[PDB]
Amino acid sequence: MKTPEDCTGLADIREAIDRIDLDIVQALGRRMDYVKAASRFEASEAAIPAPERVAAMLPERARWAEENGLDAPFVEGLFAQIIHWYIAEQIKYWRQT
Amino acid sequence: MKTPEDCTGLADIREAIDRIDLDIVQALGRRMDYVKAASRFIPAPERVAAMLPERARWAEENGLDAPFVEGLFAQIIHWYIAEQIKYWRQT
Ligand SMILES: O=C(O)c1ccccc1O
Ligand SMILES: O=C(O)c1ccccc1O
């Protein structure tokens, strides 16, 4: 995997983009492992959506986006979506267990 | 970070989830560098069309719902295409 400035054409660019997208998928898959592990440390079902934790999480991700040359609303939006889905998945996991 | 099974409480879980979320942001930041580098070689229709099912498959292989993951990548790919177009027009 070449650095962007050493990419010689679109084959190199795409190999690197494929690797980075797969890394993101694999990281989301590991993230689910952690979210499911959380379910045993939840006092109750009402504990799941942990609103102070989520409330703080999104602006922190918006800050990381700004520190990584990305538009904050785009990245904060993506994480709102991921967090929503993972909460729903945790609630599903907690209910079926 | 501890593995999920070795996490002892929500402190451990959160530390690991924050480090993973930071990893994803950092990776998206690197991804932009590649999309901007590509500009000199735009919506590349056949490329997008093939990429999405590939990401759906990776999702299935990592125990995530494919529609949710494919939907995220559809959004990511649209945003980056626009940013590549912006970069190409601005330069
Ligand atoms: O996905 C998360 O990071 C999350 C945050 C707070 C509560 C439940 C969750 O799944
Ligand atoms: O983000 C992408 O993966 C992409 C793919 C094809 C063309 C332009 C792009 O930004």
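Following Swiss-Prot, chain B residues are numbered 1-41, 48-97, in order.
Structure determined by X-ray crystallography, 1.8 Å.
Quick reminder: no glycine exception, Cβ is built from N, Cα and C everywhere.
Among the mutagenesis experiments that Swiss-Prot reports, B:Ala37 to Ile is described with the note: Increases the rate constant for the mutase activity by a factor of 1000, and also increases the lyase catalytic efficiency by a factor of 6. Classification of B:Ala37 (mutagenesis position) by DSSP places it within a helix. In the shown protein chains, 21 other C-beta atoms lie within 10 A of the C-beta of B:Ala37 (mutagenesis position).
Quoted from Swiss-Prot, the note on the mutagenesis of B:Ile87 to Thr is: 4-fold reduction of the affinity for isochorismate and 3-fold reduction of the catalytic efficiency for isochorismate-pyruvate lyase activity. 4-fold reduction of the affinity for chorismate and 15-fold reduction of the catalytic efficiency for mutase activity. On its own chain, B:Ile87 (mutagenesis position) has B:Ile48, B:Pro49, B:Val54 as residues at least 6 apart in sequence with a Cβ closer than 8 Å to its own Cβ. Secondary structure at B:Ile87 (mutagenesis position), as computed by DSSP, is helix.
Annotation: residues between B:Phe41 and B:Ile48 (6 in total) lack coordinates; Cα distance 9 Å.
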